[PDB]
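Asker: Have a look at this one before I ask anything.
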2 protein chains.
Amino acid sequence: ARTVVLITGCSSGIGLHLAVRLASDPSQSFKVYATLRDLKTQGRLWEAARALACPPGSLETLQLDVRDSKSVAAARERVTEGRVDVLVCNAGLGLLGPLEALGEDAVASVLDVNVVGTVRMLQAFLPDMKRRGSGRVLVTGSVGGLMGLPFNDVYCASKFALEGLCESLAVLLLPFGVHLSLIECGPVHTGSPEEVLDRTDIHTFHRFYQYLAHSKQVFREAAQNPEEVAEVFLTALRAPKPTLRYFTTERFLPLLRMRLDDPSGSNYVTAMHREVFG
Amino acid sequence: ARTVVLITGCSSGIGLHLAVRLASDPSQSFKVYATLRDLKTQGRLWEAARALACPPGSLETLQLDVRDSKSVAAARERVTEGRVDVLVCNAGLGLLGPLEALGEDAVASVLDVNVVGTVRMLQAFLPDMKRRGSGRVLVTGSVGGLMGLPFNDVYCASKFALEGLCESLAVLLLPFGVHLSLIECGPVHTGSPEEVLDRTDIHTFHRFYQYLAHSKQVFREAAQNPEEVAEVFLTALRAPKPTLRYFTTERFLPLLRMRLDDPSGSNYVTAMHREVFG
Ligand SMILES: C[C@]12CC[C@H]3[C@@H](CCC4=CC(=O)CC[C@@]43C)[C@@H]1CC[C@@H]2O
Ligand SMILES: C[C@]12CC[C@H]3[C@@H](CCC4=CC(=O)CC[C@@]43C)[C@@H]1CC[C@@H]2O
């Protein structure tokens, strides 16, 4: 039978491209449940699916809001096969700005969607995998989950949290036959100045501008095509003994090694301040 | 004048012992605001304060619930000096058990207290430090924030999140004169089987027992006295150029280095499964 895949956050970006890559696979090996918070956003997904000639029935959309455990359970019940071979936890939110300028609701939302929503997915689908002794779980990671980035304090908190969540589960899941992997992505092709200025000091504001200018230059130079990133997920899926982490690029490994080599954090803080700010 | 210190989570453990260490310092250098979620739990703190003969006025208690930004702001207004020289973000919750056995509320609470509550403290007190160009922020960390531990999935998610939060802020704060440091603690001297069994499978349940037996043995062998741990906070406070991280012990550095040296995570997962389970 087909490998049943359920992917969260398929309205755009990595989840959209992964969903159509799998559904359009020439071997027709996969049945994909592409889940979205709001079905009103499914148009780009269906435009992409048609462009790759996904066979009828290879791709289905479900509404799934990872903030709501009832929505998670209702989507699980919509899997007609009664099993999920591959779960891809990809839904996520970004949050950029001076820490004191971020709304309390926005902070709590990033954590609820990125972290608690992944926990909700894992609590809903892991038990069936553990009892069957098979299943693959892929989690969309970021280089921001491996090293702290200025003005991404809460985003990095949430991506570092997925690292701890997944590494902790991987230690237990080792002998269960259930494989969990993080796909560590760099940049991928996919408030107003006035309000930020009102909630922070002028120096922090100026540094935010510098960060934004630097970020745009790196994105322009180094963002990867979503097709190349989606193929790393497929590589992890086909591995007989998948590792805990896959990297979409080796570009940030040097910064990572410097980080990991000086546990006091001094070398990394100095190097990243220089890298972003000059 | 005195160095004004505000510490969260002083009802027991590290925060209680730190508060009385600082308030009883022979030099009388510190004025300590020991904050607690519920003032009904302040008895051990006052028993400890009297035992160390903390001078009258060296220690004051404030009610502060880090889940509530109004409580954070009301406590900030109670600092009569109108400034905080040292902020110690220590309030935290643990959560242990099979992931699928944890209540959704309990998960969301660990994240709200440990992560969003620290963000609330930083948003409330950082701006004044940045404008003055001085201030120390100490955050209670854990070895569980540096490496994933089985059956601590959500606890480790939350402690890994503080790593990302603090490292991201430290990159920005470098030139502001505001110093942020994590104090990485190992074990420190400080649901029912039936309900866990009903929410998980028998194999996971057996592994939980093994984890608990192992954890108790390590705690018995390696837990540090809270006095020794509190003194690491003082060491970070007195450093002219404090590093991002301080370690209370070097016992877990080897596991950490192995972790950091194999970015795929394979060596760490295998080593920690063997370390916990045999
Ligand atoms: C900060 C940074 C440039 C901006 C990058 C960041 C990695 C992650 C990232 C993803 C994006 O989509 C926007 C650009 C950013 C935010 C990079 C890591 C090192 C580099 O200097
Ligand atoms: C899991 C472990 C034993 C139990 C330790 C853990 C570090 C943190 C910790 C703190 C505690 O208070 C309980 C014991 C635990 C949970 C250790 C890290 C490696 C060691 O094998």
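By the numbers in Swiss-Prot, the shown part of chain A spans 2-191, 199-286.
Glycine residues also receive a Cβ, built from the backbone N, Cα and C atoms like all the rest.
Features from Swiss-Prot:
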- A:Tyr156: active site, proton acceptor (ACT_SITE)
- A:10-38, A:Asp66, A:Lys160: NADP(+) binding site (BINDING)
- A:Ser143: substrate binding site (BINDING)
- A:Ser135 to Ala: Abolishes phosphorylation. No effect on 17-beta-hydroxysteroid dehydrogenase activity (MUTAGEN)
- A:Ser143 to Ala: Loss of 17-beta-hydroxysteroid dehydrogenase activity (MUTAGEN)
- A:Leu150 to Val: Alters substrate specificity (MUTAGEN)
- A:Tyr156 to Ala: Loss of 17-beta-hydroxysteroid dehydrogenase activity (MUTAGEN)
- A:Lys160 to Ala: Loss of 17-beta-hydroxysteroid dehydrogenase activity (MUTAGEN)
- A:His222 to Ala: No effect on conversion of estrone to 17beta-estradiol (MUTAGEN)
- A:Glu283 to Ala: No effect on conversion of estrone to 17beta-estradiol (MUTAGEN)
- A:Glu283 to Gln: No effect on conversion of estrone to 17beta-estradiol (MUTAGEN)
Asker: Tell me which residues of the chain lie with their Cβ under 8 angstroms from that of A:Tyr34 (NADP(+) binding site), as long as they are six or more apart in sequence?
Answerer: A:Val5, A:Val6, A:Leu7, A:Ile8, A:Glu61, A:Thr62, A:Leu63, A:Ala76, A:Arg79, A:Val80, A:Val85
Asker: In this deposited model, 7 residues are missing between A:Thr191 and A:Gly199; what is the Cα to Cα distance between those two, in Å, rounded to a whole number?
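Answerer: Taking the Cα of each end residue, the distance is 20 Å.
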Asker: Using the structure shown, find which entry in A:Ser30, A:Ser143 (the recorded positions) has the sparsest Cβ neighbourhood within 10 Å.
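Answerer: Each of the recorded positions A:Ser30, A:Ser143 was scored; lowest Cβ tally within 10 Å is A:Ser30.
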Asker: Taking Cβ distances under 8 Å as the criterion, give the subset of the recorded positions A:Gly10, A:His18, A:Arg38, A:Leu150, A:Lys160 near chain B, ordered by sequence.
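Answerer: It is A:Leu150, A:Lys160, listed by sequence.
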Asker: Just the number: how many Å between the Cα atoms of A:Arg22 (NADP(+) binding site) and A:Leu150 (mutagenesis position)?
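Answerer: So the Cα of A:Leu150 (mutagenesis position) lies 31 Å away from that of A:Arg22 (NADP(+) binding site).
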Asker: Which residue, out of the recorded positions A:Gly14, A:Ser135, A:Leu150, A:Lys160, shows the minimum number of other Cβ atoms inside 10 Å of its Cβ in this structure?
Answerer: A:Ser135
Asker: What does DSSP assign A:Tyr34 (NADP(+) binding site), in three states?
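Answerer: Its secondary structure by DSSP: strand.
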Asker: Going by C-alpha distance, which of the recorded positions A:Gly14, A:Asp26, A:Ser30, A:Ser143, A:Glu283 is nearest to A:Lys160 (mutagenesis position)?
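Answerer: Its closest listed neighbour, by Cα, is A:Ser143.
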Asker: Which chain-mates of A:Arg38 (NADP(+) binding site) that are at least 6 residues away have a CB under 8 A from its CB, listed by sequence?
Answerer: A:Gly10, A:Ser12, A:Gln64, A:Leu65, A:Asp66, A:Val67, A:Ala92
Asker: Work out how many Å separate A:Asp26 (NADP(+) binding site) and A:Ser135 (mutagenesis position) at their Cα atoms, rounded off.
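Answerer: Counting only the Cα atoms, the answer is 22 Å.
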Asker: Out of the binding-site residues A:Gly14, A:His18, A:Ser30, give me the one sitting nearest to A:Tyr156 (mutagenesis position) by CA distance.
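Answerer: When the Cα distances are compared, A:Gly14 comes out closest.
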Asker: Including all protein chains shown, what's the count of other C-beta atoms within 10 A of the C-beta of A:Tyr156 (mutagenesis position)?
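Answerer: Excluding its own Cβ, A:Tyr156 (mutagenesis position) sees 24 Cβ atoms within 10 Å.
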Asker: A:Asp26 (NADP(+) binding site) has how many other Cβ neighbours within 10 Å of its own Cβ?
Answerer: 17
